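Right, I'll just put the structure down here and ask away after.
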Amino acid sequence: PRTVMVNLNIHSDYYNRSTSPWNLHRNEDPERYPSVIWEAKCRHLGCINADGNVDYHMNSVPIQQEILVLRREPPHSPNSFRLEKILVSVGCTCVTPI
Amino acid sequence: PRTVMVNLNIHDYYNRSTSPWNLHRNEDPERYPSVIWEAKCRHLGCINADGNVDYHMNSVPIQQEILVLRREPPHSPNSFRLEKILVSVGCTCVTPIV
Ligand SMILES: Cc1nonc1C(=O)N[C@H](c1nc(Cn2c(=O)n(C)c(=O)c3ccc(Br)cc32)n[nH]1)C1CCCCC1
C-alpha cells in the first residue's frame, strides 16, 4: 500500500493518409479514471496501396500499448483508487504477413 | 483542487511493419512513471514488398496524449498533479501531401 495524493486538475487529420487507417472508438468505464478512453480500430483488413485501393497481400494491425489507469478502490469510491495496467489500441500499422 | 488517493501498487510482430520503429528510454525523476518508452521510426520512408526503403511514402510517429503524475511540490515523494504529455506510441506509413 504506497498511497499518494493526486490533484486530478490538469494545468491527427494527418493519419487519414495512412496505408493502415483507423477510426476512434469511445470506450467508457464508470469504475475507471480516465472514464473515457479512445481506442483505435483499423478500417481495413488489408492496406491501402499506391492506387488508393485495399490490397490484401499486406495487413493493417492495431498497435496495442500497455497503459496505466486508476481503478476505483473500493468499487464506486469517488476519491480513492489503485493503479491498474490495461491494453489499448493506439493506432494501426501495416505489416507483411508471415 | 480535485485531490484523490492513489495506491501505486498494481495488481515483436511490429518488426514486420512497413514503418518499423525502435524504443527510446525517456527518464524523468520528477514524474510517475519515471521511465517512458517513446517509439522512434527507423526510416524516413516505408519498407516495400522487396524489403527496400521507398521514399515516396513516409514513416511517421503516432503521437498520443497520455496522463502522467508530476511531483507537486517538486521532489515530493507522496503528492502529485495530473499532467498531459505527448508520446510516440508507434509508427505508421503515410502518403505525403502533393
Ligand atoms: C492516454 C490514457 N488514456 O487512459 N489512461 C491514459 C493514461 O495516460 N494513463 C496514465 C499513463 N499510463 C502510461 C503507461 N505507459 C507506461 O507506463 N510506460 C512505462 C510507457 O513507456 C508508455 C509508453 C506509451 C504509452 Br501510450 C503509455 C506508457 N503512461 N501514462 C496513468 C494515469 C493515472 C496516473 C498514472 C499514469
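Swiss-Prot numbering applies to chain A: residues 42-52, 64-150, in that order.
Heads up, header says this was done by X-ray crystallography, 2.6 Å.
Just so you know, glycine gets a Cβ as well, placed from its N, Cα and C.
Annotations per Swiss-Prot:
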{"type": "MUTAGEN", "residues": "A:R69 to A", "note": "Impairs binding to IL17RA and IL17RC"}
{"type": "MUTAGEN", "residues": "A:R78 to V", "note": "Decreases the affinity for IL17RA by 5-fold"}
{"type": "MUTAGEN", "residues": "A:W90 to V", "note": "Has no effect on the affinity for IL17RA"}
{"type": "MUTAGEN", "residues": "A:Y108 to I", "note": "Decreases the affinity for IL17RA"}
{"type": "MUTAGEN", "residues": "A:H109 to S", "note": "Decreases the affinity for IL17RA"}
To the nearest whole angstrom, what is the C-alpha distance linking A:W90 (mutagenesis position) and A:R78 (mutagenesis position)?
5
Which chain-mates of A:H109 (mutagenesis position) that are at least 6 residues away have a CB under 8 A from its CB, listed by sequence?
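Within the chain, A:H109 (mutagenesis position) has Cβ neighbours under 8 Å at A:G98, A:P149.
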Specify the secondary structure state of A:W90 (mutagenesis position) as given by DSSP, simplified to three classes.
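Looking at the DSSP assignment, A:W90 (mutagenesis position) belongs to a strand.
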Quick check on the gap: how many Å separate the Cα of A:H52 from the Cα of A:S64, given the 11 unmodelled residues in between?
22
In the structure shown, which of the mutagenesis positions A:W90, A:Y108 has the fewest Cβ neighbours within 10 Å?
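Checked A:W90, A:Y108; of these mutagenesis positions, fewest Cβ neighbours within 10 Å: A:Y108.
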Once near-sequence residues are set aside, which residues in the chain of A:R78 (mutagenesis position), 6 or more away, have Cβ atoms under 8 Å from its Cβ?
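Result: A:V88, A:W90.
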Do the mutagenesis positions A:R69, A:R78, A:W90, A:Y108 include any whose Cβ comes within less than 8 Å of a Cβ in chain B, and which?
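Of A:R69, A:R78, A:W90, A:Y108, the entries that lie near chain B are A:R69.
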When you measure from the Cβ of A:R69 (mutagenesis position), how many other Cβ atoms are you left with inside 10 Å?
17
